[PDB]
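To start, the structure under review is shown below, and the notes come after it.
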Amino acid sequence: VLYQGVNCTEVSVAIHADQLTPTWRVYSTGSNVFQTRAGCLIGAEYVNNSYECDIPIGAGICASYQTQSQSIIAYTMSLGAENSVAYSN
Amino acid sequence: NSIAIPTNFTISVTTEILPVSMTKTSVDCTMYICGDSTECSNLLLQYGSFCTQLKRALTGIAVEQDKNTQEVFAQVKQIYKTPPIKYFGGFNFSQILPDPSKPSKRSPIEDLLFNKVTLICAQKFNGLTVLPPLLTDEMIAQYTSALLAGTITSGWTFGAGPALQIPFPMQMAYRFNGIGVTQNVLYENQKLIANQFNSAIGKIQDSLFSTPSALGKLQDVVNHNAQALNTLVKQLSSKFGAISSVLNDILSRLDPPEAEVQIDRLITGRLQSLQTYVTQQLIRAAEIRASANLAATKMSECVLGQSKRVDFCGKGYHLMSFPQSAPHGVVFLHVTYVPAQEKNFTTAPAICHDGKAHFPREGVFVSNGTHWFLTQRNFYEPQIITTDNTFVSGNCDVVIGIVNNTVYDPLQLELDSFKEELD
Amino acid sequence: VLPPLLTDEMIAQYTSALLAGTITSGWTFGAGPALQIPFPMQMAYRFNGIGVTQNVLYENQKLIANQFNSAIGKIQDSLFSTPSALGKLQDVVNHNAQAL
Amino acid sequence: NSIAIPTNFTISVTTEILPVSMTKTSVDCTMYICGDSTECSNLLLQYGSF
Amino acid sequence: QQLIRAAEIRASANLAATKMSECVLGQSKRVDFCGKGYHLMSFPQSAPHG
Amino acid sequence: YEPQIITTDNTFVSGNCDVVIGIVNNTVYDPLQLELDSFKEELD
Ligand SMILES: *[C@@H]1O[C@H](CO)[C@@H](O[C@@H]2O[C@H](CO)[C@@H](O[C@@H]3O[C@H](CO)[C@@H](O)[C@H](O)[C@@H]3O)[C@H](O)[C@H]2NC(C)=O)[C@H](O)[C@H]1NC(C)=O
Ligand SMILES: *[C@@H]1O[C@H](CO)[C@@H](O[C@@H]2O[C@H](CO)[C@@H](O[C@@H]3O[C@H](CO)[C@@H](O)[C@H](O)[C@@H]3O)[C@H](O)[C@H]2NC(C)=O)[C@H](O)[C@H]1NC(C)=O
Ligand SMILES: *[C@@H]1O[C@H](CO)[C@@H](O[C@@H]2O[C@H](CO)[C@@H](O[C@@H]3O[C@H](CO)[C@@H](O)[C@H](O)[C@@H]3O)[C@H](O)[C@H]2NC(C)=O)[C@H](O)[C@H]1NC(C)=O
Ligand SMILES: *[C@@H]1O[C@H](CO)[C@@H](O[C@@H]2O[C@H](CO)[C@@H](O)[C@H](O)[C@H]2NC(C)=O)[C@H](O)[C@H]1NC(C)=O
Ligand SMILES: *[C@@H]1O[C@H](CO)[C@@H](O[C@@H]2O[C@H](CO)[C@@H](O)[C@H](O)[C@H]2NC(C)=O)[C@H](O)[C@H]1NC(C)=O
Ligand SMILES: *[C@@H]1O[C@H](CO)[C@@H](O[C@@H]2O[C@H](CO)[C@@H](O)[C@H](O)[C@H]2NC(C)=O)[C@H](O)[C@H]1NC(C)=O
Ligand SMILES: *[C@@H]1O[C@H](CO)[C@@H](O)[C@H](O)[C@H]1NC(C)=O
């Protein structure tokens, strides 16, 4: 679940105070709360490895379901493989 | 019988600025109209699925804006890098290549473009929110950098498949052949061409820096979306015939039977305002999509290749183009060959020699008033008219305006310088 | 209704300039300074452009000029005699008049 | 092994017609809706900046 | 409705300008872009609203 | 890739071996001068 336009601190505080209008709660355990520019993403583990974009999140961040059992992960998308061309005179 | 032929040329760089994407907005229909009032929400439900349609229209626009950005910039399979030593025949590309010393790794020109055009905005945050682009400014800059590295190090082979390295001056020589100018024109004047290129790029940087309106198209896109949202928010203060523009005051003062009437008046006005906003956004989205499609076409035909479409890739004969990123859009620098310093020569459609009509294979016959020469059409370079440069078809009679001149045959001349006397 | 910024005479002047440029300087006009070229040689270049050699034009120059003149006369007669030839523009006018 | 090759040619002129501009209109919103009535204009102001 | 028609006319005008540049100010190799047949040249003529 | 022998039929000549940057030394073959040799160089 992505809470758009909010800080993760504000969401976590609202969860602890039982202030959020939707009454369902995502487990929101350690390593599943990640701050993006789009908003606070809860329920996906952010990894450093880049992958091709699958489900867009925003601001460079995409999420996908991947085996690492399986889970939903978030990552900065890869733009492509690197190719250094052997330019010479 | 008069033809003008250029004797010099200018390398010119022009700038074309195109919008690619809009600010992506999202509207919470119920809060905008009813603002957290339960009574209003219950009345709003009687108008059917208008909020649902409005949400899909804005979602579709947001998706299209990301599609437009990807279609314009993500045209390269791989991210190409320039060599550690940025020497390209004397062509200085530092103004259009990433500057490693600055954050974001943008070129000097991209940084200028980003500074001239102007993530929680407190203003207008009354249910109207803005979604970030899917690609960040750094990712767009990376695509632009890859496109520039590909073009600079591998020319036109990059767009059609694997990137094949070629020395830059030879890429330019090919491009010169592409515009009907021989390779030796570039190689004899390579220093002049590189100096004119560098001057033109410096002029681009100064032109963009000093002209407040250079990027008006992108500022206009930003201004239209900001104005559309200011109008949509401003409409909340209107009464539309209601006793008050504030929903909480209507509920605070009146009993349900009267509040429903005043609320329905506010719902009608606010819902009509949202439909007006969405319709205008759909029209603007269509205009931006058309612009993005043009920008993607230009990216493919001007940057990933050499175009022969007149005025498509700037004024003059197209040589090459370089993309630069800009907020909500793309700026293309189009490098063209412009003829200069023409001279007026006498011409003829054919030369008559031994009773046969000789026509140019690749060129035009010219005269300086005493001697006939064959020259290429786009650059004065007189050659001796010979049986290798011309072809023969017909007699010296049908062609109108044929003139008498000697056509030299090397082999008959050679046969003389070998055994004419036998001993 | 607001008048157009360019008058019909100004548009005609732009069209005239475009025609004079094309007729007297060919394709050199669009890319930079206008360079005069004899018209039959402009056509010979254009013939090379379509994969036909220059001598085809020069051997048949009179035939080509006559066919051109005939085709233009046919254009004038076609437009004069066909009531629907310009329907796209009449449709634009009719849609705006109907809207008002 | 059969190829057809033109032995003659025709110079053809065709006509393409494209719209470029519309009649440019302007609407005085208040007169259209209220036609010089002050009472209507004062009621029209309650609908905001339409 | 006027905004929609304006968008359609703009698209037409953009096509007309493209054709002006590629058919009148040059020789096009785009099939059927500048009429049927192999393109040699084009001549513009003015018309009301187009 | 289709290597051909560099000859006076495949190339054109313009200028001296000085202005062009990066010019390299190689033989350019001329069939007619070679042919003239295989016809009457010795006369008899
Ligand atoms: C390729 O061009 C760039 C410029 O486009 C050359 O880099 C340096 O450019 C600056 C101007 O931006 C040159 O002038 C400097 O201006 C600053 C202004 O504050 C001044 O403080 C400096 O003292 C200087 O005058 C600078 O001279 C120039 N660098 C050099 C070494 O000349 C770049 O060098 C060019 N590259 C090649 C390979 O020629
Ligand atoms: C073709 O046109 C180019 C310019 O578009 C000509 O190159 C320019 O030639 C002039 C000399 O006539 C150069 O001016 C001189 O520059 C030196 C620089 O130190 C200065 O000391 C002299 O007093 C004078 O101003 C000019 O720099 C040069 N421009 C470039 C970009 O290289 C070229 O000569 C023309 N060629 C023909 C065949 O007409
Ligand atoms: C290629 O086609 C063109 C026409 O597209 C041929 O030119 C035409 O040739 C005919 C003769 O076969 C000409 O007709 C004659 O015209 C005179 C005019 O005074 C008339 O008195 C005769 O009774 C007869 O009708 C026709 O005018 C001429 N058309 C043009 C436009 O010049 C050409 O001969 C053909 N060439 C080949 C190689 O087949
Ligand atoms: C036309 O061009 C020819 C060739 O360059 C000129 O004749 C040559 O002129 C040079 C001096 O500039 C002499 O050294 C050559 O011997 C001349 N060649 C021949 C074949 O006579 C000619 O003078 C030019 N004429 C005009 C009017 O510009
Ligand atoms: C080119 O040279 C030919 C001769 O080689 C000229 O042809 C002669 O022209 C005169 C009239 O000018 C006639 O009386 C002769 O009978 C023609 N002779 C031949 C063999 O055809 C021709 O006129 C010259 N053309 C130009 C343009 O000067
Ligand atoms: C190509 O060959 C020429 C000779 O035919 C070389 O020119 C000589 O170069 C040396 C220095 O390398 C000079 O001292 C001589 O005076 C030059 N002679 C002539 C006749 O020009 C040339 O350097 C060779 N080029 C390459 C790239 O090897
Ligand atoms: C969220 O709040 C913390 C409070 O310390 C702040 O440091 C952080 O920058 C904020 N993040 C965003 C994305 O606003």
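Numbers in chain B track Swiss-Prot; the residues on display, in order, are 710-827, 849-1153.
Per the header: electron microscopy, 2.7 Å.
Cβ atoms are placed via backbone N, Cα and C, with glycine included.
B:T716 to I appears in Swiss-Prot as a natural variant; the accompanying note says: In strain: Alpha/B.1.1.7. Counted within 10 Å of its Cβ, the other Cβ atoms near B:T716 (variant position) come to 13, all protein chains included.
Swiss-Prot documents B:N856 to K as a naturally occurring variant and attaches the note In strain: Omicron/BA.1. Within the same chain, residues at least six positions away from B:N856 (variant position) with a Cβ under 8 Å of its Cβ are B:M740, B:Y741, B:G744, B:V963, B:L966. Secondary structure from DSSP puts B:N856 (variant position) in coil.
In this structure, B:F888 (variant position) is part of a helix by DSSP. For the natural variant B:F888 to L, Swiss-Prot gives this note: In strain: Eta/B.1.525. The structure shown keeps the original residue.
DSSP classifies B:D950 (variant position) as helix under the three-state reduction. Recorded in Swiss-Prot as a natural variant, B:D950 to N carries the remark: In strain: Delta/B.1.617.2, Mu/B.1.621.
For the natural variant B:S982 to A, Swiss-Prot gives this note: In strain: Alpha/B.1.1.7. The structure shown keeps the original residue. A helical conformation is recorded for B:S982 (variant position) in the three-state DSSP classification.
One natural variant catalogued in Swiss-Prot, B:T1027 to I, is accompanied by this note: In strain: Gamma/P.1. Sequence-distant neighbours of B:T1027 (variant position) (same chain, 6+ apart, CB under 8 A from its CB) do not exist here.
Recorded in Swiss-Prot as a natural variant, B:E1092 to K carries the remark: In strain: Theta/P.3. Cβ-based neighbour count (10 Å, all protein chains) for B:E1092 (variant position) stands at 12.
Record note (Swiss-Prot), natural variant B:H1101 to Y: In strain: Theta/P.3. The unchanged residue is displayed. Neighbour count (other Cβ atoms within 10 Å of the Cβ, all protein chains): 12 for B:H1101 (variant position).
Reduced to three states, the DSSP call for B:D1118 (variant position) is coil. For the natural variant B:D1118 to H, the note given by Swiss-Prot reads: In strain: Alpha/B.1.1.7.
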Output: those variant positions from B:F888, B:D950, B:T1027, B:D1118 whose CB lies less than 6 Å from an atom of ligand 4, in sequence order; none if no residue fits. none
By the DSSP assignment reduced to helix, strand and coil, which category contains B:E1092 (variant position)? coil
Report, as a single number, how many Cβ atoms besides its own are within 10 Å of the Cβ of B:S982 (variant position). 10
Among the variant positions listed here (B:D950, B:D1118), identify the one with the smallest other-Cβ count within 10 Å. B:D950
Ordered by sequence, the long-range same-chain Cβ contacts of B:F888 (variant position) under 8 Å (at least 6 apart) are B:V785, B:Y789, B:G880, B:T881, B:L894, B:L1034
Round to the nearest Å and give the CA-to-CA distance linking B:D1118 (variant position) with B:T716 (variant position). 24
Out of the variant positions B:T716, B:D950, B:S982, give me the one sitting nearest to B:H1101 (variant position) by CA distance. B:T716
Candidates B:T716, B:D950, B:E1092 (variant positions); nearest Cα to B:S982 (variant position) turns out to be B:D950
